[PDB]
Amino acid sequence: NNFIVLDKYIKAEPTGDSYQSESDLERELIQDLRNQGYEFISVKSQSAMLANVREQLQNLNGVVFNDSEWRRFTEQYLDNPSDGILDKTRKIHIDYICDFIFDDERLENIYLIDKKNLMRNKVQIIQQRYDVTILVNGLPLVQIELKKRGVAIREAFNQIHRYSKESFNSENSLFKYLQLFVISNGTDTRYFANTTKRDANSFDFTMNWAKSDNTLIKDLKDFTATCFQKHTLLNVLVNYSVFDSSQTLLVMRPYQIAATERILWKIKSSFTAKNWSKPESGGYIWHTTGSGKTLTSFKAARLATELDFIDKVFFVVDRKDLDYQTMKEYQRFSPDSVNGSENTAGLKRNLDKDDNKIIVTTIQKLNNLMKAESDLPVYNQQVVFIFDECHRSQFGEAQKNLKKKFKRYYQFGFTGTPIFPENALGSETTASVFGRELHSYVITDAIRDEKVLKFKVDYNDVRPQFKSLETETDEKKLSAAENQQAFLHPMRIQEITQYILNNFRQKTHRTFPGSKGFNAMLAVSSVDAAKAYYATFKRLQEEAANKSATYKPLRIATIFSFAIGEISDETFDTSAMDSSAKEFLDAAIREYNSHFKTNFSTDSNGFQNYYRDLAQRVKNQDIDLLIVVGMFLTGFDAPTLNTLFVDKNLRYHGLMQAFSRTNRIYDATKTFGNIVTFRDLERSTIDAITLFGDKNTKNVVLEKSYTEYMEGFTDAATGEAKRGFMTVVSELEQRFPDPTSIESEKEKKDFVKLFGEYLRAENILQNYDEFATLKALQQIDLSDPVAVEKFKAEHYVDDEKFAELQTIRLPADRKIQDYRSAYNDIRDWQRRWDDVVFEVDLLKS
Ligand SMILES: Nc1ncnc2c1ncn2[C@@H]1O[C@H](COP(=O)(O)OP(=O)(O)OP(=O)(O)O)[C@@H](O)[C@H]1O
Ligand SMILES: [Mg+2]
């Protein structure tokens, strides 16, 4: 099998020589790479480098340039001056073959890399800031930054990589070819992709290499022995990196790679055994929701097409999970054939295509196809299925005619929430359908690796009158409760909507003006609910428009089309909807059109276009709040969406998938996803988490209490003590009255450590309603208690709670700015102590 993500790996042993300075780490890095087959050469210039490339490409392609021809190949294809990192990257991954016309007029195909036979490519290393650069056919595709042992790797990542887009001179030109960065202090080694567009991911996207059980490989020697094994490295560079329709480069994380290669080997081995068309031919990957199932599964599909014996590879997704970006991606492969309709024509067309393998479609369309068409030639062909998270509504019938009509097949599935006998619900189980579990990356592991955010979950109890309904467990009483007499009661909706309007900005980190921040979804129970909330938001927002011309409204959109508490599949056919809803939808689409200057109508085509454009605008924050029923709750990917407002009954897999809309990692600003619920989901939340996990999993997944973060607590998984906000406040007032107290070195560093804690803690506490109330109390009184009474009604606080809140002592507003200016004055001096990490992202706001 030759897997590059190891099942077992025996930890290496230190040479006893000094491992402290960058010189040490570099010495042994070069030594190790050299032992693993990387030739150390000396390149002191862009010219020496170019000459080396000439040798390697000539060697590789079996050809010889003259100086003229070579100058031309350099100026046009290889080192073209107009090209940036993006262009170089497209040349590495998409078009690596230059069709070159020699001076004698013949055509040769000049390869940058041999992707069929990987080990033919020449790998070698040069050195420098301490850096070791890994050259593939002379081209610098990898770079290793080395810092000393006591250096905080995050600050070192802050340093370059966000400090900013450092120019590219004429002599460093070839280094625009860099695909992959690896940074290490020897204790910890993290790798990550080179950013093309001028965006530049945060530290949260960096990752340690790992084994198939997802246990980390942290230290440079072991990282080297594994990731930098030439076979491993080249595979990461060539096969397990992705360059997509957004022109963004992504390196796959270890778990994604392991799952993928295990799928591929499963296909190969089952084929040579003639073991096709059985559950033992395929498998399922259990990758926790939001860990990249879609990236990975489609990458596996594209890779499974590279098997000589496979005629067709189906990549099928649930039309429910389609969004603007993912549709854009699939357009390049199966044009106009991936959407929310039932039509099979596009599928039939892609199916008959000379020189093609990949067939991207929806489980709906696949189902309809296999229903209606029994004579297809693809049926007797050698076929692979990759099912990305379409396990339910149309899946049963789909599987039925699958096993019926497909004679030679290997079928696989990805899910974050598997089907177990417990939650079976009429559907065959995941294990039953796909057979063995080939790999897993489970939520606790994902949280541990910080590749998925945790949740903060609270039932908002402001509503004594409606609380009986909001806590109701019986299934039949909830169905009956949809009406203006109970759940859709005007006062309930008014009060809730008022809450969302009041606390939107606080939740989304939009509070501080001159800060970008996040946005939200509201997920509701029914079409009428959506209709009511959209109605009520518009009214309440036009009311406060009169109260003030300093009132800045939120942009609100909605989308719904004709539907336990599981999530119902909505059709994309808006002809099914009753006249009331279609009237309301049309109106909102008209408002939407006039606002965004779009032309969308409500016929299925116009609605589909509405769906696409909506997704893009919610993703980029042109929409502040998306009110929804069953849409964009399962596969929608929006790293800037941090808060989900919930008036709905969500259970089990539906629960997780809905909440997981906020689970995407972004930077130190977005600490966890915010879930705010106007029905009580506590027991359902815990049920759901425990379903995929154990009794303890909920302690990892759910964020801690307000009191804990104020007074401190002890993290169970780490074992570490996380000091509370008031102990930080206390220690700031005590140890650093300031600015006089700044002075000596140690008293500076200690202040940076402490104020780091401060900024993190306060940022975390923004999301707590208690803390919002506490901070809002800091303006208020002296004279007219019109605001004092206004403060009580808005934050739902009585005279009892109000009494002690006076006593809680926070630092003066001026003192926070003294602290902040001091923090900057230190960090800047530092740019002109290895232990420390400044919070730049938290600072910037
Ligand atoms: N290796 C990677 N490097 C950088 N970013 C990644 C990587 N893998 C995934 N992501 C990002 O994480 C986000 C979520 O990925 P994706 O939607 O593919 O996950 P998912 O498991 O399908 O989520 P869901 O369970 O909600 O459908 C995407 O924006 C994706 O770009
Ligand atoms: Mg997905």
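By the numbers in Swiss-Prot, the shown part of chain A spans 12-139, 149-583, 591-859, 873-885.
So this one's X-ray crystallography, 2.8 Å, going by the header.
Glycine is treated like the rest: Cβ placed from N, Cα and C.
According to Swiss-Prot:
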MUTAGEN   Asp151 to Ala  Loss of DNA restriction
DOMAIN    294-439  domain 'Helicase ATP-binding'
BINDING   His307, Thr308, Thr309, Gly310, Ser311, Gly312, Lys313, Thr314  ATP binding site
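Counting other C-beta atoms within 10 Å of each candidate's C-beta, the binding-site residues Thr308, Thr309, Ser311, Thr314 are led by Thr308. Helix, strand and coil content of the domain 'Helicase ATP-binding' (294-439), in residues and according to DSSP, is 55 helix, 31 strand, 60 coil.
Ligand 2 lies within reach of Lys313, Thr314 from the recorded positions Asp151, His307, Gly312, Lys313, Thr314, judged by a C-beta closer than 6 angstroms to any of its atoms. Excluding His307, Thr308, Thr309, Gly310, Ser311, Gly312, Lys313, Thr314 themselves, the residues of that chain whose CB lies within 8 A of the CB mean position for the ATP site are, in sequence, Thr316, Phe434, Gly436, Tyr461, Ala466, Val472.
In the vicinity of ligand 1, defined as a Cβ distance under 6 Å, the following of the binding-site residues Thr308, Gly310, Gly312, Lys313, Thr314 are placed: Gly310, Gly312, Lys313, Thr314. For the unresolved segment of 9 residues bounded by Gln139 and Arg149, the separation of the terminal Cα atoms comes to 7 Å. For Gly312 (ATP binding site), the same-chain residues lying six or more positions away in sequence with a CB closer than 8 A to its CB are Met272, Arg273, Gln276. Geometry remark: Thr308 (ATP binding site) versus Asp151 (mutagenesis position), CA distance 36 Å.
With 7 residues not built between them, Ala583 and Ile591 have C-alpha atoms separated by a whole-number distance of 13 Å.
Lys313 (ATP binding site) sits 34 Å from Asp151 (mutagenesis position), taking the Cα positions as reference.
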